[PDB]
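Structure record follows, encoded as structure tokens.
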Amino acid sequence: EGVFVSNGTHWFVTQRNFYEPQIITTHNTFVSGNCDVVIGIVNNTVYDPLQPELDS
Amino acid sequence: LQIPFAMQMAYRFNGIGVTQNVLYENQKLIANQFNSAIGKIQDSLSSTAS
Ligand SMILES: *[C@@H]1O[C@H](CO)[C@@H](O)[C@H](O)[C@H]1NC(C)=O
Ligand SMILES: *[C@@H]1O[C@H](CO)[C@@H](O)[C@H](O)[C@H]1NC(C)=O
Ligand SMILES: *[C@@H]1O[C@H](CO)[C@@H](O)[C@H](O)[C@H]1NC(C)=O
């Protein structure tokens, strides 16, 4: 839920009706298939909070 | 508040309980079905007054 947003250096996800920028994560997002199908898709990291929990 | 039309349509899909990726994956089919469906209005109203 919400929308992806940037101001020219970072990508964040916000709810639609009030600016509330969050880090883009596997909790904030769902997958569907490969890059090649979507028009206007962009390259950015998606964070996974499990990986530091496995590292710690 | 401006928004790209393909993203407005993904929200209008997400409003009827169809997941956003169904639009972005089928965007060419949806655009062609829409453009064709408006052509039938133009031809219907051109063809008869009734
Ligand atoms: C926007 O630009 C500033 C400076 O680079 C940066 O601190 C901020 O995190 C960026 N935010 C977004 C949404 O791009
Ligand atoms: C958006 O518009 C620019 C021209 O201003 C064009 O080069 C680009 O390919 C377009 N991208 C999409 C996702 O339509
Ligand atoms: C996105 O990343 C892939 C792999 O690094 C690269 O081939 C592709 O050209 C990139 N596309 C854009 C729009 O940066």
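Since chain A takes its numbers from Swiss-Prot, the residues it shows come out as 1092-1147.
Cβ atoms are placed via backbone N, Cα and C, with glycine included.
Looking at Swiss-Prot, you'll find the natural variant A:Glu1092 to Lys noted as follows: In strain: Theta/P.3. Mapped onto three states, the DSSP output places A:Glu1092 (variant position) in coil. Of all Cβ atoms in the protein chains displayed, 8 besides its own lie within 10 Å of the Cβ of A:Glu1092 (variant position).
If you draw a 10 Å sphere around the CB of A:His1101 (variant position), it holds 12 other CB atoms from the protein chains shown. Listed in Swiss-Prot as a natural variant, A:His1101 to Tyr is described as follows: In strain: Theta/P.3.
A:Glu1092 (variant position) sits 19 Å from A:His1101 (variant position), taking the CA atoms of both as reference points.
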